[PDB]
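Structure first, commentary second.
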Amino acid sequence: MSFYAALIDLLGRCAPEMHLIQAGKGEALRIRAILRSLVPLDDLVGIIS
Amino acid sequence: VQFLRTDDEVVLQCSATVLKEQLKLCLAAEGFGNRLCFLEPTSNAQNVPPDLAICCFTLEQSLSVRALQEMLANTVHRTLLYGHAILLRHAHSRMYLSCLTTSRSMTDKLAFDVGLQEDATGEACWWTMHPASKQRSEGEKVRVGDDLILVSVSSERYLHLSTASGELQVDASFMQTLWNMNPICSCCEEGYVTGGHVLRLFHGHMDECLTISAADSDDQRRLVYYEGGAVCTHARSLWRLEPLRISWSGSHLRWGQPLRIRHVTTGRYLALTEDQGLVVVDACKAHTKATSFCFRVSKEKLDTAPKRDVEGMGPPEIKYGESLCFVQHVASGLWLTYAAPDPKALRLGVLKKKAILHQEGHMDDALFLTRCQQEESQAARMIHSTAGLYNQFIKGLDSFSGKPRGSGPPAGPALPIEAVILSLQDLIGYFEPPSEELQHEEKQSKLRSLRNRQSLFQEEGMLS
Amino acid sequence: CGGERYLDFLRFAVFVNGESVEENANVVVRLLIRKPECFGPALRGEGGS
Amino acid sequence: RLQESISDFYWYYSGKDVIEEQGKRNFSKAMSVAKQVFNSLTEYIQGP
Amino acid sequence: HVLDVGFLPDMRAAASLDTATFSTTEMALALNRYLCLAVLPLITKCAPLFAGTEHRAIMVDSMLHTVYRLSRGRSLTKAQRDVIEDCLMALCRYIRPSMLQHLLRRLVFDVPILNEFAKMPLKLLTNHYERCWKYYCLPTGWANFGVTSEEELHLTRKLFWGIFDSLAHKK
C-alpha cells in the first residue's frame, strides 16, 4: 500500500496549478487529461471508503 | 528523388509478427461512414489484391514544433526532416488523419483511437516524426524506405499496432511501433497516365467507351460490354489501374507493364476465367495469372520479354488523349476486341457489343485513355461503399425478417446501426443545397455540381 | 520498498514551497507515462487488478 | 545546427511585438558565433 | 464522500482516555478538513449529517487524546465555516451542541460555541427563518450566560470583549 500511496501522491503533486488551467496553457490540460485517464475517480472514492 | 518531399502520396506500412513468418499491413480508413482506421494486409497480394484506393495519404505540411505552435496560437515542397510535425490528408476523402478522444479496447493502457477529421483545425491532426534505431539523428533529413515512429501531439502517444484480443487493430498507445512511408507517387507530368488514376477507356472516336452492364440486369453485372452514348457521362465507364508493384504504384505507365483493371463502382477486377470469357471477377478469385493486363502500341511488333523494372518515378510515355494502344493478357497472351456475333434486327440495343478475348483480334480496337474528374471518382467510390453497406444492412434485416425473436435476439451478424446512421448523416450533408446568399455565378456552378452528383448517384441505384 | 524509496526523491523535485514547478513536473510525467512498468503490477495495463 | 537554433528562437519570438533585453542579448551572442563560423568557412575557400 | 467520511470519528474518535496510540486520525483531520472547507455545497436541503456536525463539534470541544492547538485551530476554522455556510435547516442541531455553553457558560473551551451562536443571528436575523421552541430557550440561555459573567470569577477584559453577544430578535 505504501508504494501505491507514494506514487499517487507524486502524481497529484505533478498536477498543474488551477490558475494555469483557467488561463489557457493547453499543455496543462493535456497533462491533466493524462492524469485523469491514468486513474478513474471511482478508484479514489473506493480508496477513501 | 527517393527523399520523401512535401506533397507526395504515401502509405503507412507496418510489420506484424503474429503470423508464423511475417505480415505486411498498410494503414487505411474508409472515410465517409466510418471515421476509424484499420490495417489492410498486403503481403498476400498473389491472389487477393489490396484496396489501395483508401490507403494513400498526402503530406500537406512539414513544419517544425515551434512553427506549428505559433500557427496554432495564431489561428483566426519542403524536404521532410526528423523531429518535424506533419499533417496527413486522406486521398479519397478530404479528411485529415488524427487521434480521436475515444477508446474501445477493454484495456485502457492510456490508449486512444486513431481516426479521421473533417477539418485540419485543431492540434490532434498533427504527428511528429522521431528517428528509429540510432542510424539517424534529430534534425537529419528523412529518406524513403526508412523505418520511423510517429508521435501524436494532442495525445503524446505512438501510432501503435495492438496485439490484443482483437485481430491486428491500430490505436494510439504508449507502446512503440515502427512504421515506414512508402512513396506512392511524386511530382507527376501533366497529361500522363499513371498507376491508380480512375479513367475511362475510349475506343476509336470520342463516342465509344469500354463500359459494363447497367444495374437491374439479367446477369450479375459480370458481362463486359462496349456501350456508347450517354454512358460516357455515368460512373459505369470508370475504371482504375492497379500495378502489381506496391511501393511506387503511382509511377508513369509503361508499355507492357502488367496491371489490373478494377471497376470502382462494383469492386470487381477484369479477368479471364477460361469458363465464360472476359468477365469481371471478385477480389478473392483475382490471381495474377488471370487478372493482369497491359497496354502496348504496335500490336504484333514481335513482342519481347519485358524487363528493367524502375525503382522511381520513371519517364512518362503514355499520354492522355493520344494513347492509341492495345490491351492483352500477359499470362496467356491473347488480345481483346468487339465481338458482334450477329447484327440482329431485334437486338434491343444501340451497340450491345460483348467484350471477348481472342488470340488475334479484329481491326480498329485500339483504346485511347481519358481521365475523369476527382469529384466523379470520389462519387463513384462513395457509391460503391454505400451500396455495399446498404446491401449488408438489407441482408442482415432479411436474415431475421422471418422468424420472431422469442429469445436470443441476435439471430446472426449484428446490424451496423451506428455505421448506417453515420453514413446516412454524411450523405444528407453531402447533398445539401447551396446557400441563397452566394453570388449568382458560383451558386449556379454549385447547383450544376450538385445536380451532376445526384444524377451520378441515381444512375447506379441508390434510389431503389 | 525500492519503488517507494525512489518515489520519495521525486516528490521534492516537483513540489517546492507548496507550489509546483511546471518543467520538472511535465518531464517527470512524460518519463513516467513512457515507461508503464513504474506504476506497479496493478496500474500497468491488460490483466491489471 | 546553429541556423536551426536561430530559426527556433525567431519562431518563439514571432508572436511578441517587441523583443525584450534578454532575448536581444542571446540573439547578439549567437550572431557573433555565427559570424565567426562564417569567417572560418570563407577562409577555407579564399585563395582558390 | 461526506457520508463516507462522516463515521470515521467514532465519538470524537474515542476522545476518552482509552488507548492514546492511534492519533493518525487527528493528523488526517488537518488534511481532509481543509478540502471540506474548500467547498460549501451543503446549503439547499437533504442534510441528514446533523450527527456529523455534532461529531465535529464534540471533536473540537473534546481534545483529551493528543491535544494539539495547531490542529485545534484548523478544527475551529472548520466548525466556523460550516456554521457560517449553512443554517436554519433544523432546531436541535444547534441547541444540542450549545447545551453545554448554556449550562457551563464559564468553560474555557466554549469560545467556539459562543462565536458560532453569535455569528448565526447577525447572518440570519430571523429573515427566511421561522422561530420554534429552540427560539424560546434563547432568553434563558442569554440570562444564564449573562448571570455567570459577573456573579463569580469576574471575567478579564480579553474574554469579556469577545463575550458581547448580540442578544437581538426580541418580542
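By Swiss-Prot numbering, chain B shows 11-86, 98-485, in order.
The backbone N, Cα and C atoms fix where each Cβ goes, and this holds for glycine too.
Here Swiss-Prot flags B:98-153 as domain 'MIR 1', drawing on sequence analysis.
Taken from Swiss-Prot, the feature domain 'MIR 2' applies to B:160-205, supported by sequence analysis. Under DSSP, the residues of the domain 'MIR 2' (B:160-205) split into helix, strand and coil as follows: 0 helix, 20 strand, 26 coil.
One mutagenesis experiment named in Swiss-Prot is B:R164 to C, and its note says Decreases threshold for channel activation by K(+), caffeine and 4-chloro-m-cresol. Decreases inhibition by Mg(2+). Long-range Cβ proximity for B:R164 (mutagenesis position), meaning a same-chain Cβ under 8 A and a gap of 6 or more residues, is found for B:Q12, B:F13, B:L14.
Among the features that Swiss-Prot reports, domain 'MIR 3' is placed at B:211-265.
Annotation comment: Swiss-Prot describes B:271-334 as domain 'MIR 4', evidence class sequence analysis.
In Swiss-Prot, the entry for mutagenesis B:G342 to R states: Decreases threshold for channel activation by K(+), caffeine and 4-chloro-m-cresol. Decreases inhibition by Mg(2+). The structure shown retains the original residue. Residue environment of B:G342 (mutagenesis position) contains 12 other Cβ atoms, counted within 10 Å of its Cβ in all protein chains. DSSP assigns B:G342 (mutagenesis position) to coil in the three-state reduction, outside any helix or strand.
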If you run through the domain 'MIR 3' (B:211-265) with DSSP, how many residues end up as helix, strand and coil?
3 helix, 21 strand, 31 coil
Which one, B:98-153, B:211-265, B:271-334, has the most C-beta pairs under 8 Å toward the domain 'MIR 2' (B:160-205)?
B:98-153
DSSP helix/strand/coil residue counts for the domain 'MIR 4' (B:271-334):
4 helix, 20 strand, 40 coil
